[PDB]
Amino acid sequence: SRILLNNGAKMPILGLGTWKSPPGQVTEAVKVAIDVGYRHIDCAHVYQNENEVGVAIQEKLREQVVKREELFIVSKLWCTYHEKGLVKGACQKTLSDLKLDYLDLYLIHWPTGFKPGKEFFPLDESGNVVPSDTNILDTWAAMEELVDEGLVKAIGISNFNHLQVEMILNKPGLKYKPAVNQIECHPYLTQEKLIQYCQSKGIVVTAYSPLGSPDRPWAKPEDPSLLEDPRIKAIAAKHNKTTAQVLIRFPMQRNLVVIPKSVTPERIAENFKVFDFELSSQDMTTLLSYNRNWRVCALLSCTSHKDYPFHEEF
Ligand SMILES: NC(=O)c1ccc[n+]([C@@H]2O[C@H](COP(=O)([O-])OP(=O)(O)OC[C@H]3O[C@@H](n4cnc5c(N)ncnc54)[C@H](OP(=O)(O)O)[C@@H]3O)[C@@H](O)[C@H]2O)c1
Ligand SMILES: O=C(O)/C=C\c1cccc(-c2cccc([N+](=O)[O-])c2)c1
């Protein structure tokens, strides 16, 4: 149920996602998740709901439903805090909101640094995001300081392409390697090349949007839909599981961590019931065959940023 990280800690392979979880529903979602066995919660400052996630975590700690050492809490440094002098304060704000004294894992959320300020997406008058000039290697050094100050047990990256991962790995004077690269991954975006690269370097990959993010704001009625793909439904039916359960089990069998999001109590519990069946190798290869390089998470406003990650093949 856990995978060993290159910092010596164990990370639960199933966690609860919280992007788009409404602040008035996410406290109950996280409470339910912990009650039904989740021990890993994926958070971020930019999701604007860390305080409410924190209320749930704190209640379960206070009530002694779970011990802090048994939880694995992840958050992420937003793009407007890549400047070295802003990283610690950003981490501290997340810790304060989550009501924790450390994070298990803190990720650089995206490789694209943006101008600091109140706006999460600072724009020029023509709608392009305004970049930061801070080198990602300098942001990484600031992340390393957080480990050395006791604020976080592990550091990692998210949405880094293979050249960007390589840049960190080749950093002069690198002190801590990334423990994790969290990337979009599902049967329509299988990420074979990037996953193999990361795993070969001892970096654990977390798969986000494993269900294809059907609640994404830019969904079109005609878009492909994993949960409605009859081929995936057929594999689920064969195993007497739901399509969502197959979609969650799939990355687990690729030695990935996976973080499905729900605020629906029934689904939170359903999504955790994935440790009692196995997809065959044939099922796995069949699911892999559905790759279409279909990406949920990418923004036009960022496509000219020098560190935009998705121009490269992988
Ligand atoms: N690092 C990054 O840049 C990044 C980017 C995207 C996502 N993430 C992380 O990954 C998490 C997961 O990705 P995601 O939120 O994009 O989407 P997702 O987990 O692929 O899909 C979430 C959607 O699926 C529905 N759902 C969940 N379980 C279901 C089930 N058993 N049956 C039917 N529908 C179900 C949810 O509905 P209800 O909630 O209404 O039940 C919600 O609409 C995020 O929440 C976030 O924590 C990270
Ligand atoms: O960030 C998250 O965890 C959640 C969702 C999300 C969805 C679409 C695009 C981006 C996004 C954010 C910053 C930069 C870029 N980019 O460079 O394409 C995309 C993020």
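Heads up, chain A uses Swiss-Prot numbers, so what you see runs 3-316.
For this deposited structure, the header notes the method as X-ray crystallography, 1.1 Å.
Placement of Cβ uses the backbone N, Cα and C atoms for every residue, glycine included.
Record features (Swiss-Prot):
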ACT_SITE  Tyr49  active site, proton donor
BINDING   10-19, 211-273  NADP(+) binding site
BINDING   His111  substrate binding site
MUTAGEN   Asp44 to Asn  Reduced glyceraldehyde oxidoreductase activity
MUTAGEN   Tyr49 to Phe  Complete loss of glyceraldehyde oxidoreductase activity
MUTAGEN   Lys78 to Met  Reduced glyceraldehyde oxidoreductase activity
MUTAGEN   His111 to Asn  Reduced glyceraldehyde oxidoreductase activity
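Sequence features, as recorded in Swiss-Prot, placed on the structure.
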residue : record               : DSSP (3 states)
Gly10   : NADP(+) binding site : coil
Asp44   : mutagenesis position : strand
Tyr49   : mutagenesis position : helix
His111  : mutagenesis position : coil
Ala221  : NADP(+) binding site : coil
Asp231  : NADP(+) binding site : coil
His241  : NADP(+) binding site : coil
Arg251  : NADP(+) binding site : helix
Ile261  : NADP(+) binding site : coil
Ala271  : NADP(+) binding site : helix
Rounded inter-Cα distance in Å - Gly10 (NADP(+) binding site), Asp44 (mutagenesis position): 20
Fewest Cβ neighbours within 10 Å, where candidates are the recorded positions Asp44, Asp231: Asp231
Which same-chain residues, if any, lie at least 6 apart from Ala271 (NADP(+) binding site) yet have Cβ under 8 Å of it: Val34, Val38
Among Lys78, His111, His241, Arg251 [recorded positions], residue with fewest other Cβ within 10 Å: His241
Intrachain C-beta neighbours of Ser211 (NADP(+) binding site), sequence separation six or more, cut-off 8 angstroms: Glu186, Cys187, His188, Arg218, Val298, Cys299
Integer Å distance between the CA atoms belonging to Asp44 (mutagenesis position) and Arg251 (NADP(+) binding site): 18
Candidates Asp44, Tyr49, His111 (mutagenesis positions) - the one closest to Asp231 (NADP(+) binding site) by CA: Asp44
